[PDB]
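Scroll down for the structure; my scribbles are underneath it.
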Amino acid sequence: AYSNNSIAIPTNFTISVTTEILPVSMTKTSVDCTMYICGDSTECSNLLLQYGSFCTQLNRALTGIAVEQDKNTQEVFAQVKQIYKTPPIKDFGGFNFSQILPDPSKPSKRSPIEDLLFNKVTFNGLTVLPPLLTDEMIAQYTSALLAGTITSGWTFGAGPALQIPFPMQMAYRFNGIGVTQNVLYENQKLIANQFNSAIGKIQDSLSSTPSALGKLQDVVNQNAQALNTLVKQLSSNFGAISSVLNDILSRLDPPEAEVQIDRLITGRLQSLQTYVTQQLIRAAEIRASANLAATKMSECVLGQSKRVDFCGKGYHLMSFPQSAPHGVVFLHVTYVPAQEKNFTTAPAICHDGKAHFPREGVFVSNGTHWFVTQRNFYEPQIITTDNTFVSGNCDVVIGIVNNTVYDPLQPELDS
Amino acid sequence: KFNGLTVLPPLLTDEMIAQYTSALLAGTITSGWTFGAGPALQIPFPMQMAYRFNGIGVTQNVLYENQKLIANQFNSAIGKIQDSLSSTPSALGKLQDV
Amino acid sequence: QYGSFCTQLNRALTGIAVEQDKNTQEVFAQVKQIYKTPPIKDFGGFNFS
Amino acid sequence: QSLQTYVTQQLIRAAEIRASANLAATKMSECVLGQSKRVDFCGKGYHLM
Amino acid sequence: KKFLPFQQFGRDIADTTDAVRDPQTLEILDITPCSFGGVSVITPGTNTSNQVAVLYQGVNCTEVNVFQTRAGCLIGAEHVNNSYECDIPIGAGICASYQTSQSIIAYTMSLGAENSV
Ligand SMILES: *[C@@H]1O[C@H](CO)[C@@H](O[C@@H]2O[C@H](CO)[C@@H](O)[C@H](O)[C@H]2NC(C)=O)[C@H](O)[C@H]1NC(C)=O
Ligand SMILES: *[C@@H]1O[C@H](CO)[C@@H](O[C@@H]2O[C@H](CO)[C@@H](O)[C@H](O)[C@H]2NC(C)=O)[C@H](O)[C@H]1NC(C)=O
Ligand SMILES: *[C@@H]1O[C@H](CO)[C@@H](O[C@@H]2O[C@H](CO)[C@@H](O)[C@H](O)[C@H]2NC(C)=O)[C@H](O)[C@H]1NC(C)=O
Ligand SMILES: *[C@@H]1O[C@H](CO)[C@@H](O[C@@H]2O[C@H](CO)[C@@H](O)[C@H](O)[C@H]2NC(C)=O)[C@H](O)[C@H]1NC(C)=O
Ligand SMILES: *[C@@H]1O[C@H](CO)[C@@H](O[C@@H]2O[C@H](CO)[C@@H](O)[C@H](O)[C@H]2NC(C)=O)[C@H](O)[C@H]1NC(C)=O
Ligand SMILES: *[C@@H]1O[C@H](CO)[C@@H](O)[C@H](O)[C@H]1NC(C)=O
Ligand SMILES: *[C@@H]1O[C@H](CO)[C@@H](O)[C@H](O)[C@H]1NC(C)=O
Ligand SMILES: *[C@@H]1O[C@H](CO)[C@@H](O)[C@H](O)[C@H]1NC(C)=O
Ligand SMILES: *[C@@H]1O[C@H](CO)[C@@H](O)[C@H](O)[C@H]1NC(C)=O
Ligand SMILES: *[C@@H]1O[C@H](CO)[C@@H](O)[C@H](O)[C@H]1NC(C)=O
């Protein structure tokens, strides 16, 4: 309902907590090319040796991929130089963080949401190498980031961790999005209750829907499919008399066994090159995801991003990290303006022939009287010389409206 | 063509992408950035520009005292876009290359 | 006799084709509602035609 | 071999197009749906819209 | 596993045999490849010293100062309770370093000095 003299200003707001899942690392699969192609067969091994460096460079590429996976995990999670801890007293002004804070009762030091996340994701020369950082170490890193954010705001990211009461931190976050910080303190209990409810709904939202963790599960499924296809390729003949190398060795003398083994070597080497190329491309995608996750942890969690839709829908307030198998989950707390009203507006106000413009906020009218309010929350104030500034006159501004501007010094002079 | 190579139509047609861009344009014109954060809140377009002006560190009275000049310059810049595009062929290379 | 090579190539091409639609969806479908401009074009002198 | 070469090139080009589409989605979110303060992200000068 | 009377062999998802039936005696015995993994050499700079440790990846300490970690069997490396910054990443939370007299050692890496606000 656009018109040249009408505005809609929110009168009420909500806390929104949204979930963003980002893959970070792949499974560190290593392939022994010689064992895959020539299983303990000296004849085949000597034939494979004729291809030069085709075999070793595949192992080099896979080793580089595994090192890159460890590097990705370190970049995403090892963003803090100290392990911060929350105080034993949870006097956070009514904000309940028990659902994202580590649970000591459990054998692992994981939060309930982290356990829910972990429960929802599932001999041919092929080995898997364990990641450098275990799940408990990733949980420790996320706990340190969580404690730093809760007890020190963005200060632990820029420099040393400076303590601040959490409602005061939320007032900072309010001023960050252009809403005056008195709105928080006047509505502290409502904001805390809405935040707690939004955190509580996250468990159900993730648990009920079985495709919520689809990104991480798709990464795992793609890797498993690639490995399974690589294994299945060993049963192919590739034009040879038998897919079994031992059968060819037992049946044929070297002069023709070598031809059959050469056919098998060509086929299996081509299979390895295909697998390694697909792994390199998928590793590039995962590295892009990990870089995005590291940027999101730096800017969404360690700070307050002003980038639209970077930290979820709405005006960003804060983010909380949670570890997940092969990835990270960000809980983005944002402001969503909820209830709005339709007012009339004016670009300026003519008092004495001078034009008054609001220093911050907008002029609004409730039918008969004119007020000045902050842009993102309806809070009417009397239009005074301390809310407005003077520039120009009423003969220049298009659509200026006559009104009276209150001067607080006049009755002080008169009294 | 006849060798097993086919092309599949995209899920969103040109009309649907045009509708999406039209919706984004209307939201931007009539509600500023409010349609992206949450509920779209109408605001006069002339009033929306000073908020944008305020973002770059320029006061609102700069836009209100110079509203006609700014509108004329914006319209002239839009006409120039169309002129440039049709006049020089290389412009849309990033797409054509693909 | 070559196993799954044909299937792997087809699967990769299908993945690319799906990714193209995903790309278009993420670029353009960023607004939930279809907004329309009013028949009134009084935007203070700004011409969006 | 020809098919494998074609599919590999298509995968690499699809990755590049995906990067471009992610950049376009970011630009639509931060410059069409907002007012970006990032220098040269959305044109020379001080971004308005 | 129980074989049907006409069944003799067992084919794995790649034409390898996991299980089998003997001609001399009908008892069926499953088959597993003996063992395999990756030998890695943990060393400091040769400019610094020439002592090394050998990690047999993804295997026990039986098939091969024999600390048994989750990465595999570590031979030659002293196990140290103290944590440090990871210098040589081994895996599964284990890193190695060359420290003072001097020798190579393996430890669970530290994630940083702990703190509290
Ligand atoms: C934070 O919320 C949790 C629930 O999500 C609260 O834990 C509950 O505490 C009540 C006692 O007031 C018990 O009866 C429930 O059994 C608890 N539920 C669970 C799941 O533990 C917790 O007390 C809240 N913390 C604060 C500080 O309010
Ligand atoms: C803003 O909205 C909130 C709800 O999001 C309102 O709080 C509710 O108020 C009703 C009374 O009408 C209570 O029954 C609910 O229990 C309240 N909910 C919560 C979470 O506290 C709030 O009153 C609204 N404020 C204004 C000024 O309209
Ligand atoms: C707009 O707000 C003004 C200021 O509050 C309202 O005027 C007040 O009306 C209330 C209730 O009728 C009275 O308690 C005050 O004495 C009035 N103040 C003045 C200075 O007149 C006005 O009613 C509102 N306008 C509308 C149409 O709602
Ligand atoms: C705002 O008030 C000013 C005067 O304070 C009005 O300007 C007057 O306009 C009338 C009719 O055109 C003239 O008779 C007066 O001489 C004008 N006074 C001045 C100082 O210019 C103006 O019309 C009012 N604005 C509106 C739209 O009501
Ligand atoms: C917006 O600009 C367009 C041109 O870019 C205007 O359309 C022209 O209107 C004149 C009449 O004054 C015609 O002679 C031209 O043929 C039109 N050109 C085109 C391309 O349609 C349009 O009137 C302008 N709108 C406003 C509200 O100023
Ligand atoms: C304000 O008035 C317009 C006029 O049509 C209407 O569409 C809009 O819903 C109104 N806003 C509220 C909050 O009632
Ligand atoms: C708004 O437009 C109406 C025409 O519908 C006009 O009468 C009025 O003067 C305009 N007001 C402003 C402030 O531009
Ligand atoms: C000898 O005959 C057959 C040959 O395999 C075998 O099944 C049988 O058990 C042998 N006799 C024995 C083991 O007493
Ligand atoms: C193999 O290592 C495991 C620990 O994972 C150990 O329990 C076991 O004793 C080792 N091998 C044998 C046969 O003892
Ligand atoms: C390290 O601490 C544990 C506690 O049981 C144990 O291995 C031992 O006491 C320490 N290591 C030694 C003795 O070198």
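Here Swiss-Prot sets the residue numbers for chain E, with the shown residues being 557-620, 641-676, 689-705 in order.
For this deposited structure, the header notes the method as electron microscopy, 2.5 Å.
Just so you know, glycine gets a Cβ as well, placed from its N, Cα and C.
DSSP gives E:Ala570 (variant position) a coil state; it is part of no helix or strand. According to Swiss-Prot, the natural variant E:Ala570 to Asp carries the annotation: In strain: Alpha/B.1.1.7.
Under natural variants, Swiss-Prot gives E:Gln613 to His with this note: In strain: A23.1. Around E:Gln613 (variant position), taking its Cβ as the centre, 18 other Cβ atoms fall within 10 Å, counting all chains.
Swiss-Prot documents E:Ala653 to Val as a naturally occurring variant and attaches the note In strain: 19B/501Y. On its own chain, E:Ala653 (variant position) has E:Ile598, E:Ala609, E:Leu611, E:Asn641, E:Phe643, E:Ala672, E:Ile692, E:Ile693, E:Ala694 as residues at least 6 apart in sequence with a Cβ closer than 8 Å to its own Cβ. According to DSSP, E:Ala653 (variant position) sits in a coil region rather than a helix or strand.
Under the heading of natural variants, Swiss-Prot lists E:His655 to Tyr and annotates it as follows: In strain: Gamma/P.1, 19B/501T, 19B/501Y, Omicron/BA.1, Omicron/BA.2, Omicron/BA.2.12.1, Omicron/BA.2.75, Omicron/BA.4, Omicron/BA.5, Omicron/BQ.1.1, Omicron/XBB.1.5, Omicron/EG.5.1. Cβ contacts within 10 Å of E:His655 (variant position), excluding its own Cβ and spanning all protein chains shown: 14.
Here the residue is the original one, but Swiss-Prot notes a mutagenesis experiment at this spot, E:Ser673 to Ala: No effect on O-glycosylation by host GALNT1. In sequence order, E:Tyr660, E:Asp663, E:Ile664, E:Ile692, E:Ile693, E:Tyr695 are the residues near E:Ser673 (mutagenesis position), counting only same-chain partners six or more apart with C-beta under 8 A.
Residues within less than 8 Å, Cβ to Cβ, of E:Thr676 (mutagenesis position) and separated from it by at least 6 positions along the same chain comprise E:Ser689, E:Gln690, E:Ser691. Under its mutagenesis entries, Swiss-Prot includes E:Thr676 to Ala with the note: Partial loss of O-glycosylation by host GALNT1.
DSSP gives E:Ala701 (variant position) a strand state. Looking at Swiss-Prot, you'll find the natural variant E:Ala701 to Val noted as follows: In strain: Beta/B.1.351, Iota/B.1.526.
Where Swiss-Prot documents E:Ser704 to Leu as a natural variant, the accompanying text is: In strain: Omicron/BA.2.12.1. Annotation for E:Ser704 (variant position): no spatial neighbours, criterion Cβ-Cβ under 8 Å with sequence separation of six or more.
According to its DSSP assignment, E:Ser673 (mutagenesis position) is in a strand. By neighbour count, meaning other C-beta atoms within 10 Å, the densest spot among the variant positions E:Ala570, E:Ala701 is E:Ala570.
Among the recorded positions E:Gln613, E:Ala653, E:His655, E:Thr676, E:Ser704, the ones with a Cβ under 8 Å from a Cβ of chain A are E:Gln613, E:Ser704.
For ligand 8, none of the recorded positions lies close by, meaning a CB under 6 A from one of its atoms; the full candidate list was E:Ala570, E:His655, E:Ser673, E:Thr676, E:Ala701. E:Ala701 (variant position) sits 30 Å from E:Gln613 (variant position), taking the CA atoms of both as reference points. Here the Cα atom of E:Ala570 (variant position) is found 24 Å from that of E:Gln613 (variant position).
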